Amino acid sequence: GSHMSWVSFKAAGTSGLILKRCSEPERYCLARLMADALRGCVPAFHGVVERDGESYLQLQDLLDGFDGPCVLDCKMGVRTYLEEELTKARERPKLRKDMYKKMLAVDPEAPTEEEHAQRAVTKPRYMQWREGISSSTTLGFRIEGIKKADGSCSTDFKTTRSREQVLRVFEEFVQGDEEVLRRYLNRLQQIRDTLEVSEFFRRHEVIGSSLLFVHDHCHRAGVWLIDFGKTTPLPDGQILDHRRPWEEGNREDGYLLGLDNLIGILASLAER
Ligand SMILES: O=P(O)(O)OC[C@H]1[C@H](O)[C@@H](OP(=O)(O)O)[C@H](O)[C@@H](OP(=O)(O)O)[C@@H]1OP(=O)(O)O
Ligand SMILES: Nc1ncnc2c1ncn2[C@@H]1O[C@H](COP(=O)(O)OP(=O)(O)O)[C@@H](O)[C@H]1O
Ligand SMILES: [Mn+2]
């Protein structure tokens, strides 16, 4: 019914809307998307509003349509950081002790002798590590979180990596609802078709965006692309195919390798 009801975001005055802190790449992207083939595949963007001297994107609340929505957020791409973060990490690293601690926790032998000595790692190193223990590197997406109808939430998916492990999370998420799974697959097929023709999509590097899966006990089911905070345009005349492997300088994100794999896994789940 609303994300603020479950609760970066703030309550809107208008019913069915939500406010997200304004970032310049994301505002630029949403503006473009409202005039793109992908218009219906993203939350409606109504412009910017000022609240307590701060800028907020006025968005469709994707949960408004649903009665007790179940939510799964799926981070798309083989790569989860911008190329400019690699350059910045080489020239002027910002060491992060928080990130070192979480690594040691998951895998004590993951950090190098020097990272151990620093008690810190760079963001790109941490994010590359997160890509490899999850499905991101191999399948081009990863499950980040679920918010269930019983108010329960989970982010315990950092080591969800194999095709079967991912299938099992989706199996538990849809709880045997054949109609929700069919509607999700129909929506993902239509999203893939829209992405493959989108003028926006071929011309932008799409990093750190998610597919948001929403469904309810009335068998309502929707999927949207969200979070364009790290989506950036390529130089004019340059396009990405969104399937070929990333090689530093080619800015390839593996987004459609992710969506191809995701469709394949949900299609497998539907045959079970
Ligand atoms: O959708 P969200 O907001 O989670 O974006 C990804 C999110 C990542 O999930 C965090 O790590 P973990 O949750 O994996 O610990 C990481 O700490 C954080 O970076 P930072 O600390 O803000 O520099 C990074 O944000 P961004 O700067 O790329 O937008
Ligand atoms: N338009 C929206 N309507 C409803 N819920 C949303 C919307 N956009 C995002 N959310 C919720 O907020 C979470 C974070 O959104 P996101 O755009 O990734 O922002 P951030 O990265 O700053 O947390 C999503 O996983 C989802 O649960
Ligand atoms: Mn996000």
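Along the chain as shown, the residues are counted starting at 1.
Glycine residues also receive a Cβ, built from the backbone N, Cα and C atoms like all the rest.
Feature annotations, courtesy of Swiss-Prot:
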- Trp6 to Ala (Swiss-Prot position 188): Decreases to 44% of kinase activity (MUTAGEN)
- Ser8, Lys20, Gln60, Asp61, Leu62, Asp73, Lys147, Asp227: ATP binding site (BINDING)
- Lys10 to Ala (Swiss-Prot position 199): Decreases to 80% of kinase activity (MUTAGEN)
- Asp73 to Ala or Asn (Swiss-Prot position 262): Decreases to 12% of kinase activity (MUTAGEN)
- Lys75 to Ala (Swiss-Prot position 264): Loss of kinase activity (MUTAGEN)
- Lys75, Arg96, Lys123, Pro124, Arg125, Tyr126, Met127, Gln128, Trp129, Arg130, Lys230: substrate binding site (BINDING)
- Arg130 to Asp or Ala (Swiss-Prot position 319): Loss of kinase activity (MUTAGEN)
- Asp227 to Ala (Swiss-Prot position 416): Loss of kinase activity (MUTAGEN)
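Geometry remark: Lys230 (substrate binding site) versus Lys20 (ATP binding site), CA distance 15 Å.
Each of the recorded positions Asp61, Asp73 was scored by the other Cβ atoms within 10 Å of its Cβ; the lowest score goes to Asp73.
In three-state terms derived from DSSP, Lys123 (substrate binding site) belongs to a helical segment.
Other Cβ atoms within 10 Å of the Cβ of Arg125 (substrate binding site), summed over all protein chains shown, number 23. Cα of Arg130 (mutagenesis position) to Cα of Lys123 (substrate binding site): a distance of 10 Å. Taking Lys10, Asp73, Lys123, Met127, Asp227 as the recorded positions under consideration, the smallest Cα distance to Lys147 (ATP binding site) is found for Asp73. A break of 7 residues separates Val7 from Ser8 in the model, with a C-alpha distance of 11 angstrom spanning it.
Closest to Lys75 (mutagenesis position) in space, going by CA atoms and restricting to the recorded positions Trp6, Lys123, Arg125, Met127, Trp129, is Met127. For ligand 1, none of the recorded positions lies close by, meaning a CB under 6 A from one of its atoms; the full candidate list was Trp6, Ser8, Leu62, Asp73, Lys75.
Here the CA atom of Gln60 (ATP binding site) lies 17 Å from the CA atom of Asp73 (mutagenesis position). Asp227 are the recorded positions among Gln60, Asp227, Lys230 whose C-beta comes within less than 6 Å of an atom of ligand 3, given in sequence order. If you measure from the Cα atom of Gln60 (ATP binding site) to that of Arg125 (substrate binding site), you get 35 Å.
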